[PDB]
2 protein chains.
Amino acid sequence: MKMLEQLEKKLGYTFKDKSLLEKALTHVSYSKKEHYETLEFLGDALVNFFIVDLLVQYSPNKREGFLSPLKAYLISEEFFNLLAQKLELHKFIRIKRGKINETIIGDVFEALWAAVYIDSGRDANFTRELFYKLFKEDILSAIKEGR
Amino acid sequence: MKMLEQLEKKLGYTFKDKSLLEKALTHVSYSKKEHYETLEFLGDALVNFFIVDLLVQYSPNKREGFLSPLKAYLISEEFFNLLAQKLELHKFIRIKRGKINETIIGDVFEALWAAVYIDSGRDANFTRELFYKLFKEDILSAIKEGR
């Protein structure tokens, strides 16, 4: 369809179980029985780790006072939306009632990485490094800019 | 006095960089130059991930509603100290002015895990396994422990 799962080519990764990927992309308004909500919950903590790990390695200054606000931006909806563009998740998400929002794209973006993690055999290094190959550039840049 | 790092024996891990271990148990009070501050910033995200991945895996109700208040119990001070006590970390911490603070042995438990992770060569899988080895039965129990 519109979907086709050609996201995996944008993503650089091919899913084993294709139901995973779909559950990450599916809003509850499309499906109340199989949507992204629990993937999202895992994906928030996962991605948070990926970003805090990078941040502590590439930040000009290693003080919590400099890190936390920067951390705050790098895990925000606006930033996640900036990173999702590259994947253009809004083409593959399935939702019902006309309320796609930017917070949903962030939800899905977080769910997506949780989906890659699990479909990878819960391998965090691989998944970490896959996140880095796609977004490290953009993160270092934001880190460059500060704020 | 009461050190000699039997903690590596408590933990089941030997640091290739003993100084790294040391910095994780040292509050600024004992050294404004080499304390647990940045490791803490890393292990919070680190430890947040390990516990959420467990939550999301073994929790009965895979719902944001159930998860998130169950979650904030697991990453709660009370639990963290609970976990720490199986390492008697309280006694290996190097703070000045006898002001331990229950919400300081929480920062050291986190720093300690960032320290293992980094020393291990940034190996998330390994570190998560060591963490589970040490505390999954607790969490899996604390989770089914009502609500």
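Just so it is clear, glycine is given a Cβ too, placed from its N, Cα and C backbone atoms.
Per Swiss-Prot, the feature domain 'RNase III' maps to A:4-121.
Its own atom aside, the Cβ of A:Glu110 (mutagenesis position) has 25 Cβ atoms within 10 angstroms in the protein chains shown. Annotated Mg(2+) binding site per Swiss-Prot: A:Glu40, A:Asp107, A:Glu110, in sequence order.
One mutagenesis experiment named in Swiss-Prot is A:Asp44 to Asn, and its note says Very low catalytic activity, binds RNA normally. Listed in sequence order, the residues of the same chain lying 6 or more apart from A:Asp44 (mutagenesis position) and placing their CB within less than 8 Å of its CB are A:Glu110.
The secondary structure of A:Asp44 (mutagenesis position), as reduced to three states from DSSP, is helical. The active site annotation in Swiss-Prot covers A:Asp44 (among others) and rests on sequence analysis.
Among the sequence features in Swiss-Prot, the mutagenesis site A:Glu110 to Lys is noted as follows: Loss of magnesium, alters ds-RNA binding, loss of activity.
Residues annotated as active site in Swiss-Prot, with a curator's inference given as evidence: A:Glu110 (among others).
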Ask   = Can you name the residues of this chain that are 6 or more positions from A:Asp107 (Mg(2+) binding site) yet have a C-beta less than 8 Å from its C-beta?
value = A:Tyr36, A:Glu40
Message = I want the residues beyond A:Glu40, A:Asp107, A:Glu110 whose C-beta is within 8 angstroms of the mean position of the Mg(2+) site's C-beta atoms, in chain order.
response = A:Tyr36, A:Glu37, A:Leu39, A:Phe41, A:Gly43, A:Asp44, A:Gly106, A:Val108, A:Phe109, A:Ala111, A:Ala114
